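A short worksheet on the structure shown next.
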Amino acid sequence: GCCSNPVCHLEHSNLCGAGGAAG
């Protein structure tokens, strides 16, 4: 989803982490 995107992943760093919502 959004987490798979570097920009979103950076912002949602604590939200997605390194496993949660792998897309």
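Heads up, residue numbers simply count up from 1 along the chain you see.
Cβ from N, Cα, C; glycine included.
Going by Swiss-Prot, these are the annotated features:
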type	residues	note
MUTAGEN	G1 to A (Swiss-Prot position 49)	4.5-fold decrease in ability to inhibit alpha-3-beta-2 nAChR
MUTAGEN	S4 to A (Swiss-Prot position 52)	4.9-fold decrease in ability to inhibit alpha-3-beta-2 nAChR
MUTAGEN	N5 to A (Swiss-Prot position 53)	>2700-fold decrease in ability to inhibit alpha-3-beta-2 nAChR
MUTAGEN	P6 to A (Swiss-Prot position 54)	700-fold decrease in ability to inhibit alpha-3-beta-2 nAChR
MUTAGEN	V7 to A (Swiss-Prot position 55)	2.5-fold decrease in ability to inhibit alpha-3-beta-2 nAChR
MUTAGEN	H9 to A (Swiss-Prot position 57)	2-fold and ~20-fold decrease in ability to inhibit alpha-6/alpha-3-beta-2-beta-3 and alpha-3-beta-2, respectively. In MII[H9A;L15A]; exhibits preferential loss of activity at alpha-3-beta-2 versus alpha-6/alpha-3-beta-2-beta-3 nAChR, making this analog the most selective alpha-6 ligand known
MUTAGEN	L10 to A (Swiss-Prot position 58)	1.5-fold decrease in ability to inhibit alpha-3-beta-2 nAChR
MUTAGEN	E11 to A (Swiss-Prot position 59)	4.6-fold decrease in ability to inhibit alpha-3-beta-2 nAChR
MUTAGEN	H12 to A (Swiss-Prot position 60)	About 2700-fold decrease in ability to inhibit alpha-3-beta-2 nAChR
MUTAGEN	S13 to A (Swiss-Prot position 61)	2.3-fold decrease in ability to inhibit alpha-3-beta-2 nAChR
MUTAGEN	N14 to A (Swiss-Prot position 62)	No change in ability to inhibit alpha-3-beta-2 nAChR
MUTAGEN	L15 to A (Swiss-Prot position 63)	2.4-fold and 15-fold decrease in ability to inhibit alpha-6/alpha-3-beta-2-beta-3 and alpha-3-beta-2, respectively. In MII[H9A;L15A]; exhibits preferential loss of activity at alpha-3-beta-2 versus alpha-6/alpha-3-beta-2-beta-3 nAChR, making this analog the most selective alpha-6 ligand thus far reported
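Looking only at other Cβ atoms within 10 Å, the busiest spot among the mutagenesis positions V7, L10, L15 turns out to be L15. With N5 (mutagenesis position) as the anchor, the candidate mutagenesis positions are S13, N14, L15, and the one with the nearest CA is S13.
Between the CA atoms of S4 (mutagenesis position) and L10 (mutagenesis position) there is a gap of 10 Å, rounded to the nearest whole number.
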